[PDB]
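A.B. asks: To start, I am sharing the structure in question, which I have written as structure tokens.
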Amino acid sequence: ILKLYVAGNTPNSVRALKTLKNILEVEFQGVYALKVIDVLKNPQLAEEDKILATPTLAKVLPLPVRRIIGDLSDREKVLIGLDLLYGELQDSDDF
Amino acid sequence: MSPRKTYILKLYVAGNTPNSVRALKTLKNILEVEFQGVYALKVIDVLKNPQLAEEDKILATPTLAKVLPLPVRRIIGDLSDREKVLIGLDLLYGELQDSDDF
Amino acid sequence: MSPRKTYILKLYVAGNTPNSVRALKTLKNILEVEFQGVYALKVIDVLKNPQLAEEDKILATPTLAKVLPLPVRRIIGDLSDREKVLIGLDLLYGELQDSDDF
Amino acid sequence: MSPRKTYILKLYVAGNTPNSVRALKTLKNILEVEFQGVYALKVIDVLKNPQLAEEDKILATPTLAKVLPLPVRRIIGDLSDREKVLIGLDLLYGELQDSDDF
């Protein structure tokens, strides 16, 4: 699950995020999910959650996801950071 | 100049409420007069510039809630509670860069 | 869960080496003196157990290095550059170590 | 597909024994005969170059085995359960011919 942390939502931002959702939906079944949270509505980080810098995890991501992320972080200037924990599977462990 | 090997307490906030700023100046003040030298408060607002630096990261507030002393415990728990402004924080030893704060 | 803490720094290593084990000793010490209750240090020799568990992952070293404290960054740094033995690394929350993880 | 977008199955492998290379050769072969223009196999021996590139990550086996073909999964089941050689795997996407840039 790709966790995005954003500062507010704009039209272009929402469009690009729905596009990102669409891509993880088209070519990433059960291997990539998306959780976007707005820091303008939810600043309080809780428990295991954390925020890493964009160039930290972007370089290791798929390149269309890389171009979408790069867009969000450079053009729209709304993405503050991301996190990929991810504790991924279909059946809960900890979690 | 110096106790040296200073702790760098980076706080990550979203906006500056009229009361939040005074709480900040308070925190800074007590860190200066009561913990002279050992600390260094670095305030970072996400809203002023969203894009985090490559060296920056944000940890949860319940973490780093056993390390720091109590008089700033209350201020941190507050900056999380009364005003929903505090996202998270980080604590670094350094120093990698210079000319930052004299 | 409990003992609840802390942020665990997993180091992925290709074989045990005198210099490497000395450096890891040092790193563990630093982590348990300054950043006690903040950073744990977990070594994994890939030569002993190459198979990653379902939860584990290996991010590249120059990925999470940058966001780590300088005293750790230098050790990991030479651990990759000076005497090349370090594979990737990772940073997770929970759950214990040494105790250790079971 | 505009006009071509190819899969890049990266296998993170701990050393190269005698009898694992024939299974990799075979896997490669079936990746080229049944499928084609899709599954591009890239094998990274972590023992020849411990230093993971910044573009590289290593994930758990089943986590990506979710989307893999049955014969391929039989072969990775082999490499992981038979001789402890497969550390992990990663799946990238790209138009690779001709594109050394990657």
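Cβ atoms here come from the backbone N, Cα and C positions, even for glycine.
As annotated in Swiss-Prot:
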MUTAGEN   C:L11 to F  In kaiB1; shortens the period of the circadian rhythm to 21 hours
MUTAGEN   C:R22 to A  Decrease in cooperativity of KaiB(fs) recruitment
MUTAGEN   C:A40 to D  Disrupts circadian rhythms in vivo, cells elongate
MUTAGEN   C:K42 to E  Disrupts circadian rhythms in vivo
MUTAGEN   C:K42 to A  Loss of KaiA binding
MUTAGEN   C:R74 to W  In kaiB2; shortens the period of the circadian rhythm to 22 hours
MUTAGEN   C:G88 to A  Stabilizes the KaiB(fs) form, disrupts KaiC phosphorylation rhythms, forms a complex with KaiA, wild-type regulation of SasA, disturbs regulation of CikA, dominant-negative over wild-type protein, restores normal cell-length to disruption strains (i.e. contributes to SasA and CikA regulation)
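Can you walk me through where each of these features ends up in the structure?
C.D. replies: Secondary structure at C:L11 (mutagenesis position), as computed by DSSP, is strand.
Under DSSP, C:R22 (mutagenesis position) is assigned to a helix (H, G or I) in the three-state scheme.
Taking the Cβ of C:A40 (mutagenesis position) as reference, residues of its chain lying under 8 Å away and at least six apart in sequence are, in sequence order, C:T6, C:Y7, C:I8, C:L9, C:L31, C:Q97, C:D98.
For C:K42 (mutagenesis position), other Cβ atoms within 10 Å of its Cβ number 18.
C:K42 (mutagenesis position) falls within a strand when secondary structure is assigned with DSSP.
Taking the Cβ of C:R74 (mutagenesis position) as centre and 10 Å as the limit, one finds 16 other Cβ atoms among all the protein chains shown.
Within 10 Å of the C-beta of C:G88 (mutagenesis position) there are 28 other C-beta atoms, taking all protein chains into account.
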A.B. asks: Within 10 Å of the Cβ of C:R22 (mutagenesis position), how many other Cβ atoms are there?
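C.D. replies: Looking across every protein chain shown, the total is 10.
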A.B. asks: Indicate whether C:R74 (mutagenesis position) is helix, strand or coil by DSSP.
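C.D. replies: DSSP call for C:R74 (mutagenesis position): helix.
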A.B. asks: For C:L11 (mutagenesis position), which residues in the same chain are close in space, meaning a Cβ under 8 Å from its Cβ, but six or more apart along the sequence?
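C.D. replies: Sequence-distant Cβ neighbours: C:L24, C:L41, C:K42, C:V43, C:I44, C:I76, C:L79, C:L86, C:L89.
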A.B. asks: Take the C-alpha atoms of C:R74 (mutagenesis position) and C:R22 (mutagenesis position) and report the distance between them in angstrom, rounded.
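C.D. replies: Pair distance, Cα basis, whole Å: 14 Å.
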A.B. asks: Can you tell me how far the Cα of C:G88 (mutagenesis position) sits from the Cα of C:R22 (mutagenesis position), in Å?
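C.D. replies: Computed Cα spacing between C:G88 (mutagenesis position) and C:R22 (mutagenesis position) is 19 Å.
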